Structure formats: structure tokens, C-alpha cells
Amino acid sequence: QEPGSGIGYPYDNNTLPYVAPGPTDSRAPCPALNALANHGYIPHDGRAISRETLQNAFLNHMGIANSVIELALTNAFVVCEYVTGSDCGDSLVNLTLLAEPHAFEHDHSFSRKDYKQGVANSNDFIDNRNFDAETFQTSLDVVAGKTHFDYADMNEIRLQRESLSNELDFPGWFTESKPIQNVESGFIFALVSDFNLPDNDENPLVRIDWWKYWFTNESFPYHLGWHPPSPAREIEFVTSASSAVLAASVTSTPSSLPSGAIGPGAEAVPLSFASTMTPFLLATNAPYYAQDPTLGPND
Ligand SMILES: *[C@@H]1O[C@H](CO)[C@@H](O[C@@H]2O[C@H](CO)[C@@H](O[C@@H]3O[C@H](CO[C@H]4OC[C@@H](O)[C@H](O[C@H]5O[C@H](CO)[C@@H](O)[C@H](O)[C@@H]5O)[C@@H]4O)[C@@H](O)[C@H](O[C@H]4OC[C@@H](O)[C@H](O)[C@@H]4O)[C@@H]3O)[C@H](O)[C@H]2NC(C)=O)[C@H](O)[C@H]1NC(C)=O
Ligand code: HEM
Ligand SMILES: *[C@@H]1O[C@H](CO)[C@@H](O[C@@H]2O[C@H](CO)[C@@H](O)[C@H](O)[C@H]2NC(C)=O)[C@H](O)[C@H]1NC(C)=O
Ligand SMILES: *[C@H]1O[C@H](CO)[C@@H](O)[C@H](O)[C@@H]1O[C@H]1OC[C@H](O)[C@H](O)[C@H]1O
Ligand SMILES: *[C@@H]1O[C@H](CO)[C@@H](O)[C@H](O)[C@H]1NC(C)=O
Ligand SMILES: *[C@H]1O[C@H](CO)[C@@H](O)[C@H](O)[C@@H]1O
Ligand SMILES: *[C@H]1O[C@H](CO)[C@@H](O)[C@H](O)[C@@H]1O
Ligand SMILES: *[C@H]1O[C@H](CO)[C@@H](O)[C@H](O)[C@@H]1O
Ligand SMILES: *[C@H]1O[C@H](CO)[C@@H](O)[C@H](O)[C@@H]1O
Ligand SMILES: *[C@H]1O[C@H](CO)[C@@H](O)[C@H](O)[C@@H]1O
Ligand SMILES: *[C@H]1O[C@H](CO)[C@@H](O)[C@H](O)[C@@H]1O
Ligand SMILES: *[C@H]1O[C@H](CO)[C@@H](O)[C@H](O)[C@@H]1O
Ligand SMILES: *[C@H]1O[C@H](CO)[C@@H](O)[C@H](O)[C@@H]1O
Ligand SMILES: *[C@H]1O[C@H](CO)[C@@H](O)[C@H](O)[C@@H]1O
Ligand SMILES: *[C@H]1OC[C@@H](O)[C@H](O)[C@@H]1O
Ligand SMILES: [Mn+2]
């Protein structure tokens, strides 16, 4: 939001306005990174970003502590070296390379299509980076009619996404990624769980309208009463939430589920790629931005 708008105080006293991304700007397959870039907390063009810039932006504008993104940082730079074919040091080339398939980016996402989803030819690939309304709807449909959802509901949503991806992806492509996706499930509970409820820390409930605003608009739901978590969220909350999701009892099992879908997942660890491995090509689609309606500087 613009200075003098009042939006943000007293949680974020140094806000910057929303600015839609241009056709030449680099965006990522991550709702959090795109929202930061849209507000200029990290380069608006999504290029040449350092670990320090990332750490401060998340902490000071999203209520996310450094511990939460420690592994994410390591993995972002592992992917950068893999894609560019060289050490990126302390400057992430751009946000787009984060969409390299079967790396940090994975199949069965909540709001993005898979790299080979519904393609007729084995050599084809599609946009697995930009927000996809239709895909997001398949996630929302699981909790239709509700204003909040818990760990059990989240477990159901991810199972529905794995089922659909397993059926729609070109034969041989689908690769399950429970460890990474569920850290992201933890990310959702950490950012948009209803802190107005007295037991928010023990049994967090995600507010659906907040989640929808963040994902669809790639900006913050201040208009809906949201504000960055305070105190800032720590990694402990995230992995605990991750484990709780996978541990929830399933009351509706979708068909065509990959083997081992229901059950605990392994701990997420640093990625590693062989120097001889050639990376898959990145989708070149221009960056997505909300158009129904378009957003103003304070949205
Ligand atoms: C964000 O950053 C990413 C990462 O940098 C950007 O994506 C990358 O963008 C570049 C363009 O800037 C794009 O490069 C082209 O790739 C063409 C296809 O290459 C593959 O297929 C053919 C193989 O022969 C080739 O391997 C051999 O050649 C390359 C160099 O071409 C060499 O490194 C290898 O070691 C092999 O010897 C490769 O596997 C390629 O044809 C094309 O080449 C031409 O460009 C100039 C010279 O290199 C050359 O003489 C040619 O004239 C060029 O390299 C990458 O493909 C792409 N990477 C991926 C993984 O998608 C992204 O664009 C950025 N986006 C934003 C919005 O900022
Ligand atoms: C700091 C470094 C971070 C990096 C490098 C990063 C990277 C990524 C990548 C590569 C994806 C795509 C994975 C996929 O295929 O779904 C992703 C997804 C996601 N990220 Fe981030 N991210 C970071 C931090 C965060 C944080 C802290 C939050 C929120 C509090 C967040 C929330 C999400 C969510 C919810 C998704 C899932 C989107 C979907 O499945 O549709 N990210 N991120
Ligand atoms: C995306 O953002 C826009 C702009 O803030 C949202 O539309 C407004 O939402 C508020 C409540 O947050 C309403 O009171 C306004 O009247 C809406 N304005 C318009 C022009 O529609 C929109 O709802 C957000 N999208 C999602 C999916 O949450
Ligand atoms: C790259 O290639 C060397 C041998 O040339 C392997 O030892 C590496 O582990 C790595 O191999 C992967 O990448 C290239 C091929 O696709 C190969 O199938 C793959 O296993
Ligand atoms: C914002 O300013 C008020 C006083 O003007 C202060 O109490 C509050 O803690 C500030 N918040 C932050 C995150 O700086
Ligand atoms: C989230 O975190 C828990 C605990 O580390 C894992 O079991 C889960 O697979 C996901 O990585
Ligand atoms: C979730 O799990 C992680 C390890 O995966 C712990 O470090 C954290 O304290 C929480 O229990
Ligand atoms: C780990 O932490 C989460 C979030 O605080 C709890 O919901 C869970 O019960 C576990 O104690
Ligand atoms: C991972 O962590 C959560 C925390 O409550 C447990 O519910 C789960 O059973 C696993 O131990
Ligand atoms: C059983 O309960 C879960 C949530 O606890 C639902 O998501 C499912 O649809 C069924 O009603
Ligand atoms: C649907 O079926 C699975 C096993 O196939 C159960 O784990 C689940 O509880 C639900 O009844
Ligand atoms: C119960 O609910 C799950 C998730 O919505 C479905 O995948 C299943 O087919 C049944 O409708
Ligand atoms: C790469 O290809 C996409 C579509 O496949 C274009 O929209 C983009 O501009 C670039 O040419
Ligand atoms: C996007 O564009 C529309 C129409 O120009 C405006 O209503 C909105 O404020 C945003 O600037
Ligand atoms: C709910 O609790 C977990 C599982 O036993 C399931 O079958 C029940 O419906
Ligand atoms: Mn994905």
C-alpha cells in the first residue's frame, strides 16, 4: 500500500504499493515470491536477488522468520546452478528458473498445472509456473461452502490434486513429491491461518477468503482484515503443521491415487543434481497478473 493510506499500521509501517508485472518481468511459480516482487520488496523485475534481500523481505513484510526459508534458500541456489550451469554465488539470476520441473518445482501443485499435464505428445510441455484459476478451483471445490478448513481438509485437498495429476499427466511423467508439497502446506497454515481464534497455535484454521486473495491476486489481503503474523512464524510451526496434515484421517479416498499417497512423508532435504544432467526447458509465458478486476496500488 501507498504511504499515507493507513493500510498496514502498526504491523508493517513501511509498505510499498502494488505494481502489476510487465511482459519482460520475471516471476516465479511461488505466490509468496511474486507478491514480494509485485510490491518491490525484492526487485520488481525478479532478477539478481540475494539471500539477504529475500530474508529481510519475508521477515519485515510477511511475518516469516529466517528459519522458515533456510532450506528453501539452499534449494533455490542449487536449482540456479543446475539451470545456468554454474555457481550463482549470492545472486539468484531470476525467479523464472525456479519453475524447472522435477526439481524444487514439483507435480500436483494446488494452483498450477503440471509440466506435462494433458499433453498429446511426449515431447510437449506447458506452463507450470503461472497461477491457473481452473487448477485452483479443483482445490477450492474440496472445501466448498466453508469459510475455514483444518489439517484433515488440507490432507483431502492434496490427495485430490495428486489423483487428478496422476490421471492427467502424460504416462510416465507424474512423480509424487510429498516432502516438498507439505512444507508448502505448512507455509499456508503459517501465513493465512485465522489468528483471531484463541487456539490458533494449537489448531490453526485457514481462512479461505484470505487464501484466495493471496493466490489469485498475488498481493496481501489487508482489505479482509489480514496482517503479517506477529511474532514472526518459525520453522517449528511449519514442519509440525506439515506432519499433522499427513497424519490426518482420510474420510474420502479419491481413485487413481499414487501408491503410498496416504501416510507420513519423509523430511524435506537439500536437492542435488549431477553436473552432466541437462535441465528441461523453462516455459516462456509472460507473467500473470490479476485482471478481473485489475489491482490498484493499495490492493
Ligand atoms: C531466467 O533465467 C533462465 C536461465 O538462464 C533463462 O532461461 C534460459 O534462457 C536462455 C536464453 O537466455 C536459453 O538459451 C538458449 O537455449 C537454446 C536451447 O539449448 C539447448 O538445446 C540445444 C543444445 O545444443 C544446447 O546445448 C549446447 O549449447 C548450449 C548453448 O546454446 C551450451 O550451454 C551446452 O553446453 C551445449 O553445448 C542446449 O542444451 C540454445 O539453442 C540457445 O543458443 C543460442 O544462444 C546463444 C549461444 O548460446 C548459441 O550460439 C546460440 O546462438 C540458447 O543457449 C535457455 O534454454 C534457457 N534455459 C532453460 C533451462 O530454459 C530464462 O530465459 C530467464 N527468464 C527471464 C524471464 O528472465
Ligand atoms: C524464500 C524462498 C522461497 C523459495 C525459493 C520458494 C520456492 C517455491 C517454488 C519453487 C515453488 C513451486 C513448487 C510447486 O511446484 O508447487 C513454491 C510453491 C509455493 N510457495 Fe514458495 N518459495 C519460498 C518461500 C515461500 C514462503 C515463505 C511461502 C509462504 C509463507 C511460500 C508459499 C508457497 C506455496 C503455498 C506454494 C505452493 C503453490 C501451489 O502448489 O500452487 N513460499 N515456492
Ligand atoms: C482481488 O483484489 C480485488 C481488489 O482488492 C478484490 O476485489 C475487491 O474486494 C473487496 C473485498 O476485499 C470488495 O469490497 C471490493 O468491492 C472488490 N472490488 C472489486 C472491483 O471487485 C477481489 O475480490 C480479489 N480477488 C479474490 C479472489 O480475493
Ligand atoms: C550425467 O551423465 C553422467 C555420465 O555421463 C552420469 O554419471 C550422471 O549421473 C548424469 O546422468 C544423468 O544425466 C544424463 C542422462 O540423461 C542419464 O540418463 C542421467 O542418468
Ligand atoms: C509501527 O509504529 C508503531 C508506533 O507508531 C509501533 O508501536 C509499531 O510497533 C510499529 N510496528 C513495526 C512493525 O515497526
Ligand atoms: C513437512 O514436514 C514434515 C516433518 O518434517 C514431513 O514429514 C512432511 O513430509 C513434509 O516435509
Ligand atoms: C517440524 O519438524 C522439523 C524437522 O523436520 C523440526 O525441526 C521442527 O522443530 C518441527 O518439529
Ligand atoms: C506442532 O505445531 C503445530 C502448530 O503450532 C500444532 O498444530 C501441532 O499440534 C504440533 O504441536
Ligand atoms: C509429525 O508431527 C505431528 C505433530 O503433532 C504429529 O501429529 C504426527 O503424527 C507426526 O508425529
Ligand atoms: C470426511 O471429513 C473430511 C474432513 O475431516 C472431509 O474433507 C471429507 O470430505 C469427508 O467429509
Ligand atoms: C479411503 O480409502 C483409504 C485406503 O484406500 C483409507 O485410508 C481412507 O481412510 C478412506 O477410507
Ligand atoms: C470424497 O472427497 C474427495 C475429495 O473431495 C474426492 O476425491 C472423493 O472422490 C470423494 O468425493
Ligand atoms: C515462449 O513461448 C510462449 C508460448 O509457448 C510464448 O508466449 C512466449 O512469448 C515465448 O515465445
Ligand atoms: C486496472 O485497470 C482498471 C481499468 O483501467 C482499473 O479499474 C483498476 O484500478 C486498475 O488500474
Ligand atoms: C475417520 O478417522 C480416521 C479413519 O479411521 C477413517 O476411516 C474415519 O472415517
Ligand atoms: Mn508445480
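One-based numbering along the chain as shown.
Per deposition record, X-ray crystallography, 1.9 Å.
A Cβ is built for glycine as well, from the same backbone N, Cα and C atoms used for every other residue.
Here's what Swiss-Prot has on this protein:
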ACT_SITE  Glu184  active site
BINDING   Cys30  heme binding site
BINDING   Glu105, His106, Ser109  Mn(2+) binding site
MUTAGEN   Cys30 to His (Swiss-Prot position 50)  Retains most of the chlorination, peroxidation, epoxidation, and catalase activities
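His106 (Mn(2+) binding site) sits 11 Å from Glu184 (active site), counting Cα to Cα. Considering only the recorded positions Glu105, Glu184, the Cβ with the fewest other Cβ atoms within 10 Å is that of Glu184. Under 8 Å, Cβ to Cβ, and six or more positions away along its own chain, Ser109 (Mn(2+) binding site) finds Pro29, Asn128, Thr135, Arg161, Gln181. Taken in sequence order, the recorded positions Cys30, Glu105, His106, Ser109, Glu184 that lie near ligand 1, meaning a CB under 6 Å from one of its atoms, form an empty set.
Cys30 (mutagenesis position) sits 9 Å from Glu105 (Mn(2+) binding site), counting Cα to Cα. Counting every protein chain shown, 22 other Cβ atoms lie within 10 Å of the Cβ of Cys30 (mutagenesis position). Secondary structure at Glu105 (Mn(2+) binding site), taken from DSSP and collapsed to helix, strand or coil, is coil. Within 10 Å of the C-beta atom of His106 (Mn(2+) binding site) sit 22 other C-beta atoms, taking all shown protein chains into account. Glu105 (Mn(2+) binding site) sits 11 Å from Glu184 (active site), taking the C-alpha atoms as the reference points.
Secondary structure at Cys30 (mutagenesis position), taken from DSSP and collapsed to helix, strand or coil, is coil. Listed in chain order, the residues near the Mn(2+) site other than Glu105, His106, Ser109 are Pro29, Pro101, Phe104, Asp107, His108, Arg112, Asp114, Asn128, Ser177, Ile180, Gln181, each with its Cβ within 8 Å of the site Cβ centroid.
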